[PDB]
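Everything on this sheet refers to the single structure shown next.
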Amino acid sequence: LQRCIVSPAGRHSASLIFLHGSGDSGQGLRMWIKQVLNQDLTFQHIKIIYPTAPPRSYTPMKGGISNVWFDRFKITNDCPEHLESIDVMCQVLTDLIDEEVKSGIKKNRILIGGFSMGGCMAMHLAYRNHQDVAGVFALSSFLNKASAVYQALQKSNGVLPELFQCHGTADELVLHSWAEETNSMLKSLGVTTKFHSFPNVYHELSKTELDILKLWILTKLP
């Protein structure tokens, strides 16, 4: 994968893998956050990796080529996830996590999250393959009904990474009810989570959301 890296200001001791939503790129997400904050998101010790999803067919674009982590049949929670494309991407992003580990960053100092389709991807990578990460965040995201996530967590008995999930209540693309169903599902399967609903926020990033996100990141990667 191609990627945009935002370095820590000093010694690197932890890593944030932050996955972009459908159609975007890692430099796109980076610049979008920079606009929403009026300065870059940056840390003292945490390196931010914004990888770019390789271009591939996307069924809601009638098979047109898009930077997408995985394919979807339909934009809804009431259809099955496309598990074969999700699993191909779990293996690709696993390689990226492993490049970090091999750099000296322990898995419990790696936080994975994303916006929209990138937060979905994050949740499948964390709760199915990498339950020892520091935490998981999902902005404007949901899991499809009957997700392999749910079935993995049903079968798990160990400590799991905490989820920070935010959603705009006025979102017309990814409905708030799909995101709260996902949050409730995960809580009932033993995930500890922080769910934050932003009235008057649609399918977008907001400054307040990103500020709260930053605060919680610092609790998970001191």
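Just so it is clear, chain A uses Swiss-Prot numbers, and the residues here are 9-230, in order.
Per deposition record, X-ray crystallography, 1.7 Å.
Yeah, the Cβs are placed from backbone N, Cα and C, and that goes for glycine too.
In the three-state DSSP scheme, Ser124 (active site, charge relay system) is classed as coil. A C-beta separation below 8 Å, combined with a sequence spacing of at least six in one chain, links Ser124 (active site, charge relay system) to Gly29, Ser30, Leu147, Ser148, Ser149, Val182, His211. Among the features that Swiss-Prot reports, active site, charge relay system is placed at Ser124 (among others), with the record citing similarity to another entry.
In the three-state DSSP classification, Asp179 (mutagenesis position) falls within coil. For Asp179 (mutagenesis position), applying a Cβ distance below 8 Å and a minimum sequence separation of six or more within one chain yields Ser148, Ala187, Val209, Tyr210, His211. Quoted from Swiss-Prot, the note on mutagenesis experiment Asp179 to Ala is: Abolished palmitoyl thioesterase activity; when associated with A-211.
According to Swiss-Prot, the active site, charge relay system annotation covers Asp179 (among others).
Under DSSP, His211 (mutagenesis position) is assigned to coil, being neither helix nor strand in the three-state scheme. The mutagenesis experiment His211 to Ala is recorded by Swiss-Prot, whose note states: Abolished palmitoyl thioesterase activity; when associated with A-179.
The feature active site, charge relay system is assigned by Swiss-Prot to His211 (among others).
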Cβ neighbour count (within 10 Å, all chains shown) around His211 (mutagenesis position): 17
